[PDB]
Amino acid sequence: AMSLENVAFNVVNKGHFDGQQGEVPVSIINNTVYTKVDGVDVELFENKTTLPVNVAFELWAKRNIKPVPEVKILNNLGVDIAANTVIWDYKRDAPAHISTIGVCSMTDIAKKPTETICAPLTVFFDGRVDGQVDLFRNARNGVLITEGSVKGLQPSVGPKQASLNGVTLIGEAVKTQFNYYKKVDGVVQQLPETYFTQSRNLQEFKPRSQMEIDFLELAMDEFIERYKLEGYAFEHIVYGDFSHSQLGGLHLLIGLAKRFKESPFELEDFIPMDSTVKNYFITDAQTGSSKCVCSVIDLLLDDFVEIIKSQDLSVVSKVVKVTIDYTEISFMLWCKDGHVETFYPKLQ
Amino acid sequence: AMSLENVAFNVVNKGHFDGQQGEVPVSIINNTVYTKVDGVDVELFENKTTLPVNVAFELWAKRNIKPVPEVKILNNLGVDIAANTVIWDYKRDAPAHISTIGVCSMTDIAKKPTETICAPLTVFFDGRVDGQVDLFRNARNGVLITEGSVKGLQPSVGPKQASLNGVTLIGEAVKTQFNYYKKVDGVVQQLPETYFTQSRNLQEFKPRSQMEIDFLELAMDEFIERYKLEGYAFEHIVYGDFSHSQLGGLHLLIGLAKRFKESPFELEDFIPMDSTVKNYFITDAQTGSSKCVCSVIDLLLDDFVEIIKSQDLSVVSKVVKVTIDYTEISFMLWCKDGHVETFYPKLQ
Amino acid sequence: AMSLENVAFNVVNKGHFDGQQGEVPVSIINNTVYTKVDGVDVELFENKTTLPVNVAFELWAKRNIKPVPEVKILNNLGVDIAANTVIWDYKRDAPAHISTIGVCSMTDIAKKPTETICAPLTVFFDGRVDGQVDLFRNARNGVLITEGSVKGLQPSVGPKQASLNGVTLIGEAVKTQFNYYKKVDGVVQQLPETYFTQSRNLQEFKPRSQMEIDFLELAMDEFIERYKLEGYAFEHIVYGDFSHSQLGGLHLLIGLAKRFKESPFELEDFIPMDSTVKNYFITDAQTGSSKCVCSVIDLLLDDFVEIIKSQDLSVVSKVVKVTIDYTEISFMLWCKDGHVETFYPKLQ
Amino acid sequence: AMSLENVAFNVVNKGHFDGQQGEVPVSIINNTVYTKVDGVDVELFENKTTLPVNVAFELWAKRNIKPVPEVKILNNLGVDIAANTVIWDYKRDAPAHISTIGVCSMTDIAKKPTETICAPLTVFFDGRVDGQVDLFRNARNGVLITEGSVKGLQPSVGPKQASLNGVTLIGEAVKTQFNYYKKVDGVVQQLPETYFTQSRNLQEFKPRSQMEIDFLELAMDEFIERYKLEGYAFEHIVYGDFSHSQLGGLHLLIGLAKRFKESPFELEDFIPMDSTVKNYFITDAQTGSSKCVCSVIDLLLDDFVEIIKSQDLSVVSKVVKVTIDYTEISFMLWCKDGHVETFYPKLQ
Amino acid sequence: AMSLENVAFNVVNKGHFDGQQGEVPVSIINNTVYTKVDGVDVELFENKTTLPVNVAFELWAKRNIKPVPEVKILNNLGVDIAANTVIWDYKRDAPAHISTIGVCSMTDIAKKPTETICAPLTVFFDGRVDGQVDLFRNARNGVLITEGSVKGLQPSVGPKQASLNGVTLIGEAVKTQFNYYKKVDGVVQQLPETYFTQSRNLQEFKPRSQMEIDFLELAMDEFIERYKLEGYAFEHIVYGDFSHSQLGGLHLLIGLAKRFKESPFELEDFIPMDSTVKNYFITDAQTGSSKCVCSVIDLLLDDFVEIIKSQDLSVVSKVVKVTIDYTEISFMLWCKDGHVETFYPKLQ
Ligand SMILES: O=C(NO)c1ccc2ccccc2n1
Ligand SMILES: O=C(NO)c1ccc2ccccc2n1
């Protein structure tokens with residue numbers, strides 16, 4: 001018994017769609033959904049999507065409010081659609097997927113993921129919901145997350161963090177670390193060994209190891225000395241070079257966080273979406289050093305040190321592929337006389 | 001159990017809101033309501049009102065589909081709101097009234113016209129709906145229409161024509177001539193003696209008397225001779241003068257209809273709404289004679305002849321008040337040497 | 001080298017997309033595409049679709065400008081998408097299909113219909129384009145049109161008429177009668193025996209048989225006598241009954257055309273789309289007789305006479321299924337004492 | 001001599017509508033009002049209301065720039081409209097009331113509050129404006145604020161704080177504490193004894209008593225010991241329980257402010273408007289503990305302690321009504337063995 | 001080979017327009033430009049301008065990414081248009097100039113500034129781009145910036161700061177201090193001796209002299225004593241008077257910055273654009289002291305002290321003109337008994 005007024009009733013009374021009966025009066029003006037309170041219109045939702053306002057309002061109300069994988073993980077695993085839920089992409093203020101299964105009559109391609117339309121699509125399944133592990137076993141293509149063991153299925157331990165209502169966190173009162181499973185063409189796929197990005201913010205950056213604590217506290221030369229990083233170009237790659245008009249290196253989020261404590265900078269997110277590697281048009285406010293496309297990855301400093309120290313430094317230019325968030329990230333490694341000149345997530 | 005999807009279901013299946021149960025998927029984009037049919041969007045409604053699209057869609061679906069008084073009559077009688085119906089104004093593509101009573105949760109000021117909010121408003125009552133004659137008897141302010149006699153109340157015979165789904169017609173299979181009643185502050189009013197406008201179109205004009213048949217079939221001079229209209233300026237007022245840059249007279253719709261058979265002209269409706277007197281910016285295509293504000297009234301030619309022949313012709317300029325469609329219409333009468341120079345429904 | 005400016009260049013210079021090189025300056029404001037001519041903006045396209053304005057502009061420019069099957073035929077045959085063309089639905093001012101194959105980067109699900117994404121979809125193939133008869137031979141699901149015989153495939157003779165740039169016509173300078181072929185899961189189907197709707201207009205209705213000429217020229221009683229139609233309720237079904245508030249019958253377009261010559265009426269197309277059976281909210285202007293949902297079919301009068309004369313008239317109410325335009329149309333047949341009371345294309 | 005260009009002139013030159021003569025060129029595009037400065041358009045106003053852009057621009061320019069009661073107080077007192085002023089609701093970026101009296105020709109229902117249309121509405125009157133105390137005495141329904149004594153009228157001392165240009169403050173250079181008066185149906189109403197919410201922010205929370213200073217400084221167990229709060233469930237109600245997936249208690253703003261100093265959290269304001277009790281969909285970032293509907297009230301901790309300590313703790317579940325901001329707030333009190341389990345502002 | 005898809009390709013791959021070949025699929029919906037990434041739409045640009053969305057997207061992509069003069073300087077120098085670049089006004093989120101020269105086919109009035117259409121306009125030229133010094137010499141009207149000496153041209157040393165991608169900074173890795181040159185009617189104009197505004201923020205205010213360090217650190221009376229400012233009304237003008245309902249003085253940004261450290265205030269920017277003197281509707285949160293039009297200038301405190309100490313204090317009211325950012329700023333100086341009462345940038 002789906003309706004705009006019923007979705008609005010649930011939003012007003014339950015904070016989201018909760019299957020409750022009831023209707024509140026709604027008015028739609030342009031891309032905004034309002035409801036009357038004390039005789040005046042109160043905004044319930046502003047449509048920032050390319051879907052019609054009432055359709056986007058319903059998908060947002062029907063968003064998954066449990067800790068879910070971050071959209072970058074779902075994308076890296078090739079997820080096309082979710083089974084009977086909406087994964088809301090808070091970085092885009094829009095549904096992470098184009099279509100739905102058993103969610104909304106306007107976006108639904110099927111009511112159940114067992115319908116033949118879903119067979120070619122990689123359907124996301126949530127083992128925490130009854131019957132979804134079985135649906136993944138019956139699905140030709142899919143990604144499954146579970147909180148525990150699935151008999152006979154070899155697991156892949158995912159990242160410690162998950163997104164709960166747009167807040168990325170490592171759960172203490174809830175479980176955020178899932179087992180991951182993927183199927184392509186009816187065959188369970190072995191997920192590769194992977195590093196995970198840490199999903200931290202520049203403003204609220206917290207070190208997650210003794211090496212990261214030492215990077216933020218120690219001066220550049222004493223950190224590079226303590227961790228035997230001479231010849232690995234951390235001065236350029238991690239700390240950043242702000243002496244020329246073109247900003248040098250600065251590809252690790254921890255390096256940007258260290259710089260940010262001393263002086264501010266503009267980070268233009270010209271493709272605003274969740275991704276393992278981010279590209280920013282950066283402008284350093286103190287110096288005026290800038291770079292149109294500065295690729296940044298948030299790896300734990302220990303993980304980045306392990307990656308760079310595991311490379312052969314005998315060639316001028318070389319592509320280094322590293323698995324991060326289940327995707328293969330190409331890095332461009334530049335060496336001279338057995339030392340690193342630069343190492344960065346390869347542009348385009 | 002009112003909803004956007006239910007209103008749309010009724011529109012798709014019943015041609016209008018008919019209280020049926022059911023829901024069809026809807027999408028709202030800008031000011032248009034669509035529904036999915038065979039996987040593609042089909043337009044159900046385009047909002048031309050100043051109300052939110054979903055609210056206007058519901059009032060339009062809940063429009064009165066019986067022959068109703070023309071909006072110009074309701075306006076002339078001071079009608080503010082209708083009891084448990086929507087009078088749709090097809091000339092404005094919008095609800096004739098701002099608010100509703102027992103129609104839509106967004107526009108309702110009350111569910112029943114007996115609520116104290118309605119007491120100061122002139123509520124429209126339709127005696128053809130059960131209990132509405134009694135609701136008018138108990139209302140402080142209101143206008144009542146009936147098909148027959150009401151005990152104790154003296155009737156006012158309204159116009160022969162009514163609007164059925166935006167088509168103004170004199171009913172043959174349905175009754176369109178109503179008895180009108182009005183109450184101001186609990187007192188049944190004596191509605192004044194009135195002429196009625198004929199509500200005809202220029203393209204499909206039909207004569208409704210032997211005088212009108214003779215006006216259309218005879219030449220100007222033999223019609224004026226046959227009906228003894230010499231000195232009443234019908235050459236200017238009714239036939240129109242297209243010899244100068246400013247178009248002379250042409251204030252009776254029958255005169256425009258006669259001209260239209262010979263040659264076309266642009267009639268710019270700069271205030272598009274139903275009214276007893278209409279104002280057009282007219283441009284005659286044959287001559288280039290034009291007038292920014294040409295007031296036009298559609299009176300039966302016999303009624304116009306009666307009005308003009310009942311005037312004192314001894315003053316240069318004078319305001320002549322005529323009750324038409326229950327409202328007071330001011331006409332400007334210009335005379336010289338005991339003869340009419342011009343006579344026109346007053347502008348501003 | 002697809003671009004908005006290049007599509008606009010083709011529209012301005014070729015009247016549609018013609019693969020020409022060149023760019024014209026464009027401005028997009030709301031849902032309208034403009035181009036600068038002599039320093040001022042000239043409207044090229046107004047988006048009436050639910051797609052983004054620039055995407056809809058490109059699909060419209062890339063529309064098929066050859067005579068194509070009417071959208072109602074494509075829909076009845078279960079067509080989902082077209083191979084390397086856009087079938088423009090002129091009744092909806094929108095693409096007939098959601099997605100494209102080798103047409104536009106925004107709507108394309110594939111570049112060639114041989115891609116596995118297309119295998120479950122019923123792809124439309126035009127045998128007049130090189131290689132499309134062979135692509136249909138190798139397709140799992142599809143509909144093929146040809147002007148002549150195809151080796152091995154038994155044809156279904158389609159309707160005489162086709163749509164050329166939104167004008168439905170029986171071709172004299174072009175071929176509009178196609179052979180139809182259909183495959184479901186790799187198996188060539190036997191298309192059923194079918195009647196075809198005539199796709200005529202009310203304003204420009206032309207009789208296509210001696211029976212239709214006699215229906216329009218003769219009086220009701222002498223036509224029913226000449227064709228031995230007594231007891232078949234043509235007075236109600238075809239001619240229409242305008243004596244009561246609810247308009248009786250009037251379900252054949254020829255009957256509406258005959259009425260239209262005498263007096264006008266409002267036909268409200270509340271679901272504006274191409275379909276075998278149309279539903280109108282009709283209001284007769286002469287009488288005020290009206291009907292919320294008046295189902296109308298344009299069948300050749302001889303075909304309708306054949307259908308009604310081939311029914312058992314011994315039951316009160318019964319569903320009569322008739323294959324029309326390759327689809328199953330349910331009619332409601334009402335009889336009393338061995339005579340027809342009513343017969344109408346079923347509503348909802 | 002009201003005009004869009006005159007309103008814009010006043011905004012540009014006076015910072016708001018100040019009755020000055022003059023006109024500046026304006027352009028309206030979509031929902032934004034611009035003015036030309038140095039040959040380019042500069043945004044003057046973005047319409048976030050459901051009123052037409054030019055109408056909302058005028059009401060915003062004509063907003064009251066003196067300290068006025070917070071919208072939650074006006075709503076709790078049943079205020080429908082203001083006399084000859086606009087109370088701007090800065091939390092909704094819109095007028096607090098639908099209609100106006102003597103403010104704008106598009107929204108005005110009357111020019112003076114003495115017009116009979118205003119009699120049923122509760123009109124807000126401002127004793128600081130000449131003749132408004134007299135207008136309240138003559139009004140059938142109304143709310144009056146004054147800075148002092150009104151002869152014969154029993155006052156209600158309002159909150160210490162008022163809103164000045166959207167900034168809630170306790171005035172030092174201006175008076176913000178008003179006397180309140182209310183009339184219903186021509187009869188002056190006795191306003192009840194009430195507590196007042198403190199109207200504080202989470203980010204800039206300041207303690208307003210020694211108890212509040214001790215709550216923020218002392219550890220949970222030593223505060224509960226110092227103030228003899230054992231058995232009153234402050235650990236759940238005020239401090240909050242973040243150990244389970246569902247966040248426990250956390251209904252006093254001071255508790256959220258204390259938590260916020262240690263770790264951040266998302267507070268989703270799903271009904272964004274000023275109200276005595278607010279509902280938030282909260283997500284704790286440290287733990288992942290969340291609650292769809294977490295009712296929060298900003299009471300002075302001493303006032304909340306007084307309310308909870310004045311309750312009978314001998315029943316399992318009970319509704320406790322407390323007057324706050326002149327409205328009756330229902331609280332749900334849950335007890336077991338003579339001790340509080342929970343106490344919260346009752347949902348829906 | 002300009003196109004929307006090519007501009008979008010450059011934005012996605014280069015962070016701005018960089019003349020690269022390539023096309024990405026784009027969708028335009030309302031005022032937003034999107035591109036498809038991982039099957040979903042990602043916002044590339046939101047149009048906040050009065051230009052069409054696709055046109056504004058192109059001008060923003062073609063914005064100057066080198067340090068450029070702040071828009072207030074260009075405006076004060078009478079700049080109408082820029083030669084072959086777009087100066088993006090980040091305070092208005094729009095192009096600083098209406099038209100372009102050799103930038104975009106929709107906004108271009110010419111391809112080269114040597115075209116006769118540009119002769120009456122003051123064209124901005126950038127000496128850092130090849131051939132632009134020559135173009136300024138050949139231009140009838142223009143403003144030129146250079147990093148060094150132009151033979152025969154007398155320079156004007158501009159401000160130390162410039163805007164790089166919307167960040168105002170004094171360059172360390174880039175040059176931000178330019179030589180300025182202006183031509184009116186083919187004649188090189190002598191730019192006047194001028195002070196420069198410091199372009200600082202309230203939130204991140206940094207003192208740029210020992211006097212500014214002492215103003216922020218010392219108490220009001222000891223600063224006025226140390227710098228011999230008795231009788232110059234700094235208590236009113238710079239520190240601000242918050243004791244009355246109307247906020248007194250507070251016209252120097254440093255005074256607002258000092259106040260901001262102690263308590264917050266609302267600064268309503270009612271004409272949001274870059275200008276030498278800014279007007280704010282200020283509301284002090286601590287006291288409730290407010291002012292509709294509070295003119296604020298960010299001068300180095302030493303420069304303001306020099307200006308006020310260089311005035312004759314023997315007249316009641318007097319206009320003091322001071323050249324700041326190349327424009328003449330009128331100040332209103334009020335004196336009594338040889339002492340300053342007030343001194344402020346003259347309103348309107
Ligand atoms: O003829 C009528 N058309 O509406 C009419 C007249 C008088 C009535 C009195 C009571 C109830 C209904 C009535 N209806
Ligand atoms: O007559 C035709 N109209 O499309 C037709 C028939 C058979 C064909 C077989 C192969 C290629 C093209 C063909 N074309």
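Please read every residue number as a count from 1 along the shown chain.
Recorded method for this deposit: X-ray crystallography, 2.0 Å.
Using the three backbone atoms N, Cα and C, a Cβ is placed for every residue, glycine included.
Copied over from Swiss-Prot, here are the features:
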ACT_SITE  B:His236  active site, proton donor
ACT_SITE  B:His251  active site, proton acceptor
BINDING   B:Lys291, B:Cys292, B:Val293, B:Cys294, B:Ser295, B:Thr342, B:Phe343, B:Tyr344, B:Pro345, B:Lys346  uracil binding site
DOMAIN    B:64-189  domain 'AV-Nsp11N/CoV-Nsp15M'
MUTAGEN   B:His236 to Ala (Swiss-Prot position 6686)  Complete loss of NSP15 endonuclease activity
MUTAGEN   B:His251 to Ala (Swiss-Prot position 6701)  Complete loss of NSP15 endonuclease activity
VARIANT   B:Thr114 to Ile (Swiss-Prot position 6564)  In strain: Omicron/BA.2, Omicron/BA.2.12.1, Omicron/BA.2.75, Omicron/BA.4, Omicron/BA.5, Omicron/BQ.1.1, Omicron/XBB.1.5, Omicron/EG.5.1
VARIANT   B:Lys261 to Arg (Swiss-Prot position 6711)  In strain: Kappa/B.1.617.1
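Taking CA atoms as the reference points, B:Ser295 (uracil binding site) and B:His251 (mutagenesis position) are 6 Å apart. DSSP assigns B:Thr114 (variant position) to coil in the three-state reduction, outside any helix or strand. Across the domain 'AV-Nsp11N/CoV-Nsp15M' (B:64-189), DSSP helix (H, G, I), strand (E, B) and coil residues number 13 helix, 40 strand, 73 coil. It is 52 Å from the Cα atom of B:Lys261 (variant position) to that of B:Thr114 (variant position). Here the C-alpha separation of B:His251 (mutagenesis position) and B:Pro345 (uracil binding site) works out to 8 Å. If you measure from the Cα atom of B:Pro345 (uracil binding site) to that of B:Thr114 (variant position), you get 39 Å. Here the recorded positions are B:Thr114, B:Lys261, B:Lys291, B:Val293, B:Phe343, and the one ringed by the most other CB atoms within 10 angstroms is B:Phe343. B:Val293 (uracil binding site) sits 16 Å from B:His236 (mutagenesis position), taking the Cα positions as reference.
The Cβ of B:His236 (mutagenesis position) has B:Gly248, B:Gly249, B:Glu341, B:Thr342 as same-chain neighbours under 8 Å, each 6 or more residues away in sequence. Within 10 Å of the C-beta of B:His251 (mutagenesis position) there are 22 other C-beta atoms, taking all protein chains into account.
B:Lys291 (uracil binding site) and B:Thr114 (variant position) are 49 Å apart (CA-CA, integer value).
Counted within 10 Å of its Cβ, the other Cβ atoms near B:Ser295 (uracil binding site) come to 19, all protein chains included. The uracil-binding residues named in the record, B:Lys291, B:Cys292, B:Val293, B:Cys294, B:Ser295, B:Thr342, B:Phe343, B:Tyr344, B:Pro345, B:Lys346, extend over a maximum Cα to Cα distance of 17 Å.
Using a 10 Å Cβ-Cβ cutoff, B:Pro345 (uracil binding site) registers 21 neighbours.
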